[PDB]
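Chemist: The structure follows.
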Amino acid sequence: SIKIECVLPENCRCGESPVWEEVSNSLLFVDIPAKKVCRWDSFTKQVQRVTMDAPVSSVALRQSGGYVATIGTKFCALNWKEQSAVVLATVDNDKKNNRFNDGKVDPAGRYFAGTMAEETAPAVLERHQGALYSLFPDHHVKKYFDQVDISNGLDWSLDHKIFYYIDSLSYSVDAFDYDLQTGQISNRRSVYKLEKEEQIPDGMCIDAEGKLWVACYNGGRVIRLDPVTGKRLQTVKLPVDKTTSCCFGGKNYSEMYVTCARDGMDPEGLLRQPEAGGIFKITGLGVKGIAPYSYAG
Ligand SMILES: [Ca+2]
């Protein structure tokens, strides 16, 4: 049954993009406004951090070595051993204050990531300034659609025929038909509408039974969704309100890791939630997730 542990009380300003790296038994994650990519060794319990030159919104495995990440509005290759970033491509060059937000590699090794206008005062942002992109293995960029408010959680169905996507200010999880061979998406439709208490949908991952787990920012929970029926199958409440994202990890992807944010917490909120910004592990969910895909460029 379910057991929750703050495995690393990291106090992240905005912990995000959890990715399990099974070859090192470590969790990768970012702290967006601190400009850090982080690696927590689940055995030694120690964490490495590398600091970039702009906010870093997501990180992913790169098959040929090291990592890729979204830094500002740039797709970058990250040499972990040299702590250096090399720009692979740039987007939104016409925007005053945009950044990438959530991103993830697709089943063919393409790095999907979308953008947003940056906050200019806690929860104040310019509307519809973002777009969803993907970085292909030869480094060219495809733009799928614009008018995005806050590009957020995303994953693919296990048969690799459906792409799931969250624009947070739609309070909806959407699905697209997805073509593995071309990376094309189409036929956008809502598969789940969040309830008031579920607040803002943030990050998302799929499980090995094809169900989606969505982190609810300000909702202090992850919710499990059936995209076929639109039914919420389960709610798992966490001891912190600002739950931001989730992934599966640990042995055979049997554990869930949940990131969260300390930014925007009043000091009274911090006394009630001293572990705000920490990394939480949930065991006993009774379902496994799947391995992350690795970027092919
Ligand atoms: Ca997010």
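Here chain A follows Swiss-Prot for its numbers: 3-299, in order, are the residues you see.
So this one's X-ray crystallography, 1.5 Å, going by the header.
Cβ from N, Cα, C; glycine included.
Okay, these came from Swiss-Prot:
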- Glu18 to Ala: Reduces enzyme activity by about 90% (MUTAGEN)
- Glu18, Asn154, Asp204: divalent metal cation binding site (BINDING)
- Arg101, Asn103, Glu121: substrate binding site (BINDING)
- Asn103 to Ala: Reduces enzyme activity by about 95% (MUTAGEN)
- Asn154 to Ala: Reduces enzyme activity by about 95% (MUTAGEN)
- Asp204 to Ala: Reduces enzyme activity by over 98% (MUTAGEN)
- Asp204: active site, proton donor/acceptor (ACT_SITE)
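Show me how these features fit into the shown structure, please.
Modeler: The Cβ neighbour count for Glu18 (mutagenesis position), using a 10 Å radius over every protein chain in view, is 26.
In the three-state DSSP classification, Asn154 (mutagenesis position) falls within a strand.
Packing around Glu121 (substrate binding site) is summarised by its Cβ count: 16 other Cβ atoms lie within 10 angstroms of its Cβ, all protein chains included. In the three-state DSSP classification, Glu121 (substrate binding site) falls within coil.
Annotation for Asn103 (mutagenesis position): same-chain Cβ neighbours under 8 Å, separated by at least 6 residues, are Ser59, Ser60, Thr72, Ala115, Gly116, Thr117, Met118, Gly132, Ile152, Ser153, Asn154.
The Cβ neighbour count for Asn154 (mutagenesis position), using a 10 Å radius and every protein chain shown, is 29.
If you take the C-beta of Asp204 (mutagenesis position) and look for same-chain residues 6 or more apart in sequence within under 8 angstroms, you find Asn154, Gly155, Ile168, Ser170, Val216, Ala217, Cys218, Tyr219, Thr245, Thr246, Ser247.
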Chemist: Whole-number Å only: compute the distance from the Cα of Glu18 (mutagenesis position) to the Cα of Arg101 (substrate binding site).
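Modeler: Counting only the Cα atoms, the answer is 14 Å.
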Chemist: Please check each of the recorded positions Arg101, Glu121, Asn154, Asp204 and report the ones with a CB atom less than 6 Å from an atom of ligand 1, ordered along the sequence.
Modeler: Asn154, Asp204
Chemist: Which chain neighbours of the substrate site, leaving out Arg101, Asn103, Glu121, have a Cβ atom within 8 Å of the mean position of the site's Cβ atoms?
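Modeler: Near the substrate site, beyond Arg101, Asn103, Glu121, sit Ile34, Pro57, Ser59, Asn100, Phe102, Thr117, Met118, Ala119, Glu120, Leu127, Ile152.
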Chemist: Could you tally the C-beta atoms, other than its own, that fall within 10 angstroms of the C-beta of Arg101 (substrate binding site)?
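Modeler: Its Cβ shell of radius 10 Å holds 24 other Cβ atoms.
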Chemist: How would DSSP class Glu18 (mutagenesis position) in three states?
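Modeler: The three-state answer is strand.
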